[PDB]
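**Q** There's a structure below that I have some questions on.
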Amino acid sequence: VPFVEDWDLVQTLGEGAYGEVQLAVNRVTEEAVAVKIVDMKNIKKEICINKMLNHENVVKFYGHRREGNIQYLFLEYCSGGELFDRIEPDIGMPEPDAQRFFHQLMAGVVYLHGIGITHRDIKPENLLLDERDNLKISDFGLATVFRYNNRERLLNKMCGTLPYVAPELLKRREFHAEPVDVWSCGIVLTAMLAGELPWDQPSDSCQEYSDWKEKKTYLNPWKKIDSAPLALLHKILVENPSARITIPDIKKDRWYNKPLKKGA
Ligand SMILES: CN1CCN(c2ccc(-c3cnc4[nH]c5cnc(C#N)cc5c4c3)cc2)CC1
């Protein structure tokens, strides 16, 4: 199959700080891929981390190539687009769908954590869907190593996206990586079941966050959410990261294990 790497750019799939992501269609194979085209006039690290990842719930990395100041990253294309666009404003989505997506999210995150990588910016805009609605974690531009040679490193850089960030990132100088990812997964689950985000940020200066800590679940978004998934959100959206539920224990939750969706 000669000329297997020859692509034509057809559409702006997204747009970041450095550059954009484009859909690129192949020559002889006719393959489709996504290309992150960053204009340097960070990505070095983003490539290194990308080179480590091999999981069915992580957007696959193919390769890279620079031409002067413009670094190209060739990555798996996700024709289902962002999870963000499967969430109906003020409604969310059907609970069986949210559950499946959450199962796949946990699988992707467990994998990353297992190899000592934290994503640090999990949100529906970064969670993409393949042709069969399978969820793929993307955009490792903020990601970093939290474990190496079996030895955990505490994080201190504030980053991510405020509605999704865990409160210790706003309150403590140092914090453990994995609980921060767990928290953002909870915010994602809330958005899926409610079609709204619970607060601007989890600080005591935010009334919606204060309401949540006071357990006023008779307010939105919580009142839209069934008791079972809500009980899980109570365990995830815990202000103390050391008390917060861990992924092994999320996997044992009653809602997490509730039979909801028929197979294809
Ligand atoms: C009008 N809508 C705009 C948003 N749309 C849309 C959004 C995102 C994608 C899309 C598909 N595959 C993708 N593979 C990727 C790999 N890495 C990144 C990054 N960073 C981003 C992607 C990526 C984005 C494709 C479509 C759906 C259509």
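Here chain A follows Swiss-Prot for its numbers: 3-43, 51-273, in order, are the residues you see.
Heads up, header says this was done by X-ray crystallography, 1.9 Å.
Placement of Cβ uses the backbone N, Cα and C atoms for every residue, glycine included.
Marked as ATP binding site by Swiss-Prot on the basis of sequence analysis: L15, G16, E17, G18, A19, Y20, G21, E22, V23, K38. In Swiss-Prot, a mutagenesis experiment is listed as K38 to R, annotated with the note Abolishes kinase activity. Quoting Swiss-Prot on the mutagenesis of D130 to A: Abolishes kinase activity. Among the features that Swiss-Prot reports, active site, proton acceptor is placed at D130. One mutagenesis experiment catalogued in Swiss-Prot, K132 to R, is accompanied by this note: Strong reduction of chromatin-associated CHK1 ubiquitination.
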**Q** Taking the Cβ of each of the binding-site residues and counting other Cβ atoms inside 10 Å, which one has the highest number: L15, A19, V23?
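**A** Result of the Cβ crowding comparison: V23.
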**Q** Gap of 7 residues, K43 to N51: Cα distance in Å, to the nearest whole number?
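**A** Spanning 7 unmodelled residues, the Cα-Cα distance equals 13 Å.
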**Q** Cα-Cα separation of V23 (ATP binding site) and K38 (mutagenesis position), in Å?
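**A** About 4 Å separates the two Cα atoms.
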**Q** For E17 (ATP binding site), which of the listed mutagenesis positions (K38, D130, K132) have their CA atom within 10 A of its CA?
**A** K38
**Q** Considering each pair of residues in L15, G16, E17, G18, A19, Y20, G21, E22, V23, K38, all listed as binding ATP, report the largest CA to CA distance in Å, no decimals.
**A** 15
**Q** For ligand 1, pick out the binding-site residues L15, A19, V23 that have a CB under 6 angstroms away from one of its atoms.
**A** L15, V23
**Q** Whose Cβ lies within 8 Å of the mean position of the Cβ atoms of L15, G16, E17, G18, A19, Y20, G21, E22, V23, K38, the ATP site, other than those residues?
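**A** Surrounding the site, in chain order, are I39, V40.
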**Q** Could you tell me which three-state DSSP class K132 (mutagenesis position) falls into?
**A** coil
**Q** Nearest to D130 (mutagenesis position) by Cα, among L15, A19, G21 (binding-site residues)?
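**A** The answer is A19.
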**Q** Round to the nearest Å and give the CA-to-CA distance linking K38 (mutagenesis position) with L15 (ATP binding site).
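**A** Counting only the Cα atoms, the answer is 10 Å.
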**Q** Please work out which residue of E17, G21, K38, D130, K132 has the most C-beta neighbours within 10 angstroms of its C-beta, and give that one of the recorded positions.
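**A** Going through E17, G21, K38, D130, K132 one by one, the largest Cβ count within 10 Å is at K38.
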**Q** What's the CA-CA gap between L15 (ATP binding site) and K132 (mutagenesis position) in angstrom, rounded?
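**A** Cα-Cα distance, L15 (ATP binding site) to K132 (mutagenesis position): 17 Å.
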